[PDB]
Amino acid sequence: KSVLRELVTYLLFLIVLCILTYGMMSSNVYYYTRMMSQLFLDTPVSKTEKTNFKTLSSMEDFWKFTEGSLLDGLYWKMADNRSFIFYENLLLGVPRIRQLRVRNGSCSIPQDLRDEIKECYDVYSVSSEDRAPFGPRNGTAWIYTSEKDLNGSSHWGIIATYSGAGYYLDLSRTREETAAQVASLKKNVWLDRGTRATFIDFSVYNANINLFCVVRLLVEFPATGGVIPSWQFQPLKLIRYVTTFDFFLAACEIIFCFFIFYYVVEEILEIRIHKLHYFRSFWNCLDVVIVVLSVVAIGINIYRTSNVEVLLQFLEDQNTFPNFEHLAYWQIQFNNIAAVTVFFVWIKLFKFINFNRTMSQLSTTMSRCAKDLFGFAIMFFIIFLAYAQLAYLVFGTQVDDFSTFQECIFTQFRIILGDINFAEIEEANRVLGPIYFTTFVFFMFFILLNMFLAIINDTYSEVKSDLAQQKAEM
Amino acid sequence: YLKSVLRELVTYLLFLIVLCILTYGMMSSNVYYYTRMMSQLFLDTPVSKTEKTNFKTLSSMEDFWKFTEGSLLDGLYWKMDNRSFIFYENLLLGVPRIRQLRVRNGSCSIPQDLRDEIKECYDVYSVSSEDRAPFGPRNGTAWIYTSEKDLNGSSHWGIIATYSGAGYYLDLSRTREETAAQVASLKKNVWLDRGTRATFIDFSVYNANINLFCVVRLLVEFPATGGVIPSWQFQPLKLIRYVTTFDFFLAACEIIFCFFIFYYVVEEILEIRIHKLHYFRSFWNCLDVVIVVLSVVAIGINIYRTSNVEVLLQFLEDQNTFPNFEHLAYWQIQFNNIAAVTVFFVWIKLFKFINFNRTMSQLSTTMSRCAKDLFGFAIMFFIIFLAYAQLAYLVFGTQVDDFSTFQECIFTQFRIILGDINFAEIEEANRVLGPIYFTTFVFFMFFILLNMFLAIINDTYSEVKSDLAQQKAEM
Amino acid sequence: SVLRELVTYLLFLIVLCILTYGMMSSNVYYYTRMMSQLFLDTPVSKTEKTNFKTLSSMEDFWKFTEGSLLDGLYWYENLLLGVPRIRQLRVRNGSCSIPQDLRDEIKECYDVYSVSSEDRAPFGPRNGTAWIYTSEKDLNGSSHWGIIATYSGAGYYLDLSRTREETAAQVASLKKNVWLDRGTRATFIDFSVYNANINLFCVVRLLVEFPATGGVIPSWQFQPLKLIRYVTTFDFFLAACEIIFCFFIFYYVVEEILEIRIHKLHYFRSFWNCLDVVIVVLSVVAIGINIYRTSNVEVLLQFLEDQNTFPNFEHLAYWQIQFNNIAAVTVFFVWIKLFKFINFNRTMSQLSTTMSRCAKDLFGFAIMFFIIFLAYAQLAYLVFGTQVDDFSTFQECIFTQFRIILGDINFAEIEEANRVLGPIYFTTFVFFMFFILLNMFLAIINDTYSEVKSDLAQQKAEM
Amino acid sequence: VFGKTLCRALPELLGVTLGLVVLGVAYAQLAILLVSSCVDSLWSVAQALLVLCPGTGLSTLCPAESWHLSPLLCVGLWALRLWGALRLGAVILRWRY
Amino acid sequence: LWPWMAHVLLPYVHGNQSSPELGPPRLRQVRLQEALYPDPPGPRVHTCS
Ligand SMILES: CCCCCCCC/C=C/CCCCCCCC(=O)O[C@H](COC(=O)CCCCCCCCCCCCCCC)COP(=O)(O)OC[C@@H](O)CO
Ligand SMILES: *[C@@H]1O[C@H](CO)[C@@H](O)[C@H](O)[C@H]1NC(C)=O
Ligand SMILES: *[C@@H]1O[C@H](CO)[C@@H](O)[C@H](O)[C@H]1NC(C)=O
Ligand SMILES: *[C@@H]1O[C@H](CO)[C@@H](O)[C@H](O)[C@H]1NC(C)=O
Ligand SMILES: *[C@@H]1O[C@H](CO)[C@@H](O)[C@H](O)[C@H]1NC(C)=O
Ligand SMILES: *[C@@H]1O[C@H](CO)[C@@H](O)[C@H](O)[C@H]1NC(C)=O
Ligand SMILES: *[C@@H]1O[C@H](CO)[C@@H](O)[C@H](O)[C@H]1NC(C)=O
């Protein structure tokens, strides 16, 4: 029939998509980020200490790390020569440090307690930010600079979402000047009880391959006390057209755009002429989902690739901090969208695997049992969320694995796999601890897991029986 | 029941016993401990008394230079001209050899915008972009390119790329002092530049107590992005087979196996001449054809591997040179793989004869009639599996290291079912779409896919049992 | 008709449970864990870092013998029963044949340990008993079944002294003349302690094996034999429970014998009938070795007075381990026997009928499953049998595959040993084990259940 | 239908869970009379064909004054699942459905 | 316990920092009037007795 045309077009589209995904997911750049991370994250803060960035504990540990492993990993010795981190990775410009803090007096205390305590600082919020000079007010490290003046944006850290403003300092190109600047910052105390977040940003090039790398390290100081570190190493490609494979990838991208336009036109024409319902098929909703995701990806790529003005601005003055955070954010978004799109395109292959009596009856069984599976899955998920909310309310303050609701869901999903530690859950509560685990495992593996099998087996049996009886009695 | 099936059965058991004897005779114990002691001596030993770094945890070129002048010389030369015994039993054969593979400056195309500030670029390793020119004090074999043919080398297939057998090589000495002086002079002059892409160290030992050579090869890869990747290979071989009576017994068993294979070959060829032409509609015939092909390949490998032992004779003629025992080890590994595969297949061929009663016949029929539906559903199962693997490769392909490669993604997905993963690194790599992938995969893998397999098996078994019960009842 | 058997079995199970609790909190084995660290987990000397569990050379063994070993033997604080004994086994030079190709470069050649190629001639200064070969009978020895071979009870032995200085001087003399040459294959160091403060007896045996290639392989064995004594009424209550359990077996055996004079062979058709004999024989073996233990505890307890003779007591720890295993398995089997009795209702009746009807097909598919399991085990042994250390021997391969079924994979050594045909084996094994093969028992059980239920429903409606 | 079957197969599920309780108690008795023999070497078969509930993959052995009720229930219940004893429930439920 | 209090607890109470204590600490002891003869050190005893 006409399925041959659709199969050929879909195969060509899949080949183009696979070529594009193989091109974007290049050769081993895993080792690039691996070496960078192990250089900066796994290195102990000092020759005598055993703590690294991943296991920071207090603010003094942060100060030891700043004038320490960071300076060792940033400047490599080989008029004011530049720094090659592995004798290949070139440090672009200078790194930048930034601080976000709240103001004293953003915090209300009971009137009967205003005798022994005077100072309390609220949690981070845009309304309670501090926008006043402090300490020896000389430069940009003691003066508030707006988000617009810093060309910054939000971050969405772990505790909260942080603004793009704060008190910032641009370091130097040599180690001695940066060490002097950090010592001056530390001597005139810069991280007091009012601070709430600290960012460190820089970038490298690694001219051997054509792949920039952007590094951002964040440290959060919650109001309750402690230190929470996080990191981000992101590789980008901003000088794409260099080799022949780049031109091949560009041609493939143009072909992909043509394919997407053809699919959009076909979808519009085939929904407009007739079939006004069009949505009781599940093979037309998947098509529009794929089209929407691909159009979003194309728009993101078009809007991102044209905003390379930061590279041009940096290349004409190489003594300033280059702003590459927006490009990294949009690259991450594009990667997520492309991954989801390719997953759905691969899923779309089920429409064409019907070529013998064996493969047709399996599809018929799945389509017939989908309704019952959904009906039972509603109840299964209701019971699952009841377990999750009970665990969150009971163990959510002592176990480090039930601290958030989604973490409770993931913890139960891991309990199903058996990847859990029973020792921690029982010591949080001697009673109701073993009861929770026991009843969860029992009612999950003995009851809920078997109803799915019952439904699937009954549907498959009835489908095969009726098909065989009507086929053999014709 | 009849004479033909009894003859087939007795022939199959004779073949199975012959093959079991052959496999048991080549898999003697005390061979694992040889390689384990070798690895512990050479890998786990710290490079120096004042450092905790070993070969397995190399991190830079300075660490490599410390290891070469440190634990390597300590473990290679033992005291008691003179000869070196490793554990007072293992005799070091000839001299070790070091070799370097490097690329050339200017093998790139630096972008025009950044051309003013960067002047040197070295590409990743490739045959079309590798250096072939002298450098440094060009007065030896360490500073002069030697072609693959002139080195009697071959490819390696390391971690990052597949390296060539050529490069710049140096043959070390027999005593520790001369080797130390050679390495000191090779380090004082900068021999490992930014263009260096790979380094190999090769040697061998004998251990005359048992008759078992050992070949050791250590590789260090320098990626274009910086860093060091170490790898090792210890392999035991046997080149002087005919010594004891058990070796003669094994040779007789090999001849008997050759006769059995010839008999099977002639029977299969004579069968497909006119009688039942194009008989590939039976599973057992295809299994027999596969077994014959694998056995013929193994025999051909064995014939053209013990014949070319000329390298041993050349080394024994002059014991002051480098013994070349790499092709023999490679072909030994290939032969071991083929032998394992063929013994597994001849073992699973045993199901042709276990039909001595009604229970085994019913089970065999049930398994026979499950194959079509199981394959049909496995097609869909692997389609979904590959879709998930591609999604995980695209999402976590640069941070987790369990999804750094497509096959690594497949293996990690198979391990997830076993529940031996971390989920902390994959959750911190992507807070959204990371946990979604894990939860959705677990749900659709334990609740929708396993139950379908078991439902198919249950239905097929019930149908087969009902049909068989109706058969005899009607009889 | 069946109530008296139920009540007698309930009393028997209560007694067995009270004995099980009796031998569960005796704290006999934490004692040996505590003294394991004294000898095993201890640096050889002040400047070294390696202990007995991580020995890697002969010189390490010599440093340990005159170092950490001479600390536990001569002061928590314990008393040395008699004197410790150390002995070696060795092979003779020329026990193997050097190939003619390179016979001009290698002179000395030794072989793997074997009785056919074992040294029996004196060596060194033939003054003491450590330089003369004493036969197995003259040493009251037995085999050991070590890691790489089975060592006989003969060899070159030397019993130490009672004071630390004398033993140190004697082992220094053993150092002055080369006593561990290249011909030695294994070395045994065995003794026993007293520990007056808590009535615990410990038998210690440490073995160091020297392979034909090089290096050492250490092994240890600590066994706390205990002496029975009554002080309170609680342990006297335990003794009374022991005796009542003792003559429950007499009732069981006489009841077994009485009902066999009628039936000739019909006793073996019933599965529950062939379990009673297993229970009886297993329990009587356990009680026999237990009663033999006490007859050997005597004389042993008076051995610490002035004895300079070696306390040959290695024949008791083996039976102690066997007793532990027998007790565990008999507890499991009696609990299964309790599982027999639950057939009160009709639901339990149909479940029991289903199991009894599906047992035969379960056995057949078990045979097929074991065939496939052995095929994979042999493939794994031939592929990973020389690098991974989990497939070093065939039984290790079988146990590793069984552990893999229960989700205990490593996959790092498997990947490193073979980048291709390593992952293939793991993936195919997982797929064909967790999706096809293990899903075939449940099909048999389900079909048997369906047929039993249909038959019961059809037969009950008519009658 | 679903809940109906869950309230129609209750006696058979109760009988099956009684059998499972007996089997789990038997295993827990067997699995602690030989891990109490911790020392440094338990056995060959008993070391491989043994199940401990999730957590502490490498067994710490020697349950000195720590063989509380909760770990016994944990190990018995998890051993009941690994061996596929819980899947027997499907055998009932399917028929009822 | 006394060195631990000297090095950890006391700098935590009077060592002015965030989240003030709001109330002095206290140590409360029970005597039991039944001075116990301890088992010799070494193997553990079953919890308490
Ligand atoms: C000694 C006297 C009695 C001893 C009694 C001790 C027995 C100890 C407990 C057994 C369990 C009870 C029967 C269960 C069998 C029926 C159910 C069943 O077999 O389940 C399937 C196979 O599972 C499995 O592993 C199957 C493992 C083997 C159990 C099957 C029965 C073998 C019996 C062969 C001979 C019996 C007749 C001879 C006895 C005298 C699927 O599982 P599942 O999807 O969830 O995979 C999860 C994955 O993590 C585990 O592989
Ligand atoms: C913080 O503000 C309070 C008033 O709310 C004031 O008493 C105190 O002196 C301030 N702390 C300083 C000046 O650091
Ligand atoms: C923000 O970008 C502008 C260019 O549009 C630049 O002139 C300015 O210096 C940047 N802000 C900072 C703080 O460097
Ligand atoms: C490397 O190549 C560049 C460009 O081809 C050249 O300018 C330079 O002299 C070469 N050598 C070195 C040591 O950079
Ligand atoms: C390669 O083999 C030939 C064979 O005679 C030998 O002469 C030559 O020396 C070998 N190459 C090296 C580098 O030893
Ligand atoms: C070992 O025996 C061989 C047999 O010829 C002899 O040549 C050699 O000298 C002996 N070596 C020792 C250690 O005496
Ligand atoms: C060997 O056993 C016998 C019999 O008890 C004993 O007399 C002898 O002392 C033992 N060995 C010795 C020391 O000869």
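Here chain C follows Swiss-Prot, giving residues 219-293, 311-698 in order.
Placed from the backbone N, Cα and C atoms, the Cβ positions cover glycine too.
Sequence-distant neighbours of C:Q557 (cholesterol binding site) (same chain, 6+ apart, CB under 8 A from its CB) are C:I524. Per Swiss-Prot, the feature cholesterol binding site maps to C:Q557; the stated evidence is experimental evidence.
Taken residue by residue with DSSP, C:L641 (Ca(2+) 1 binding site) is part of neither helix nor strand, so it is coil. If you look up Swiss-Prot, you'll see C:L641 marked as Ca(2+) 1 binding site, on the strength of experimental evidence.
In the three-state DSSP assignment, the secondary structure recorded for C:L677 (mutagenesis position) is helix. A C-beta separation below 8 Å, combined with a sequence spacing of at least six in one chain, links C:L677 (mutagenesis position) to none of the other residues. For the mutagenesis of C:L677 to A, Swiss-Prot gives this note: Constitutive active channel; when associated with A-681. Reduces but do not abolish ion channel function; when associated with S-629 and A-681. Reduces but do not abolish ion channel function; when associated with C-638 and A-681. The structure shown keeps the original residue.
According to Swiss-Prot, the mutagenesis experiment C:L677 to N carries the annotation: Gain of function mutation.
Here the residue is the original one, while Swiss-Prot reports the published mutagenesis C:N681 to A with the comment Constitutive active channel; when associated with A-677. Reduces but do not abolish ion channel function; when associated with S-629 and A-677. Reduces but do not abolish ion channel function; when associated with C-638 and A-677. For C:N681 (mutagenesis position), the number of other Cβ atoms no farther than 10 Å from its own Cβ, over all displayed protein chains, is 24.
Long-range Cβ neighbours of C:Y684 (mutagenesis position) (same chain, at least 6 residues apart, Cβ-Cβ under 8 Å): C:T589, C:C593. Under its mutagenesis annotations, Swiss-Prot gives C:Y684 to A the following note: Abolishes increased channel activity due to a gain of function mutation; when associated with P-604.
The distance from the Cα of C:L641 (Ca(2+) 1 binding site) to the Cα of C:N681 (mutagenesis position) comes to 23 Å. According to DSSP, C:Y684 (mutagenesis position) is assigned to a helical segment. If you draw a 10 Å sphere around the CB of C:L641 (Ca(2+) 1 binding site), it holds 17 other CB atoms from the protein chains shown.
Among the recorded positions C:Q557, C:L641, C:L677, C:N681, C:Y684, none has a Cβ sitting under 8 Å from a Cβ of chain E. Chain D lies within reach of C:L641, C:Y684, taking the recorded positions C:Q557, C:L641, C:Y684 and requiring a CB-CB distance under 8 A.
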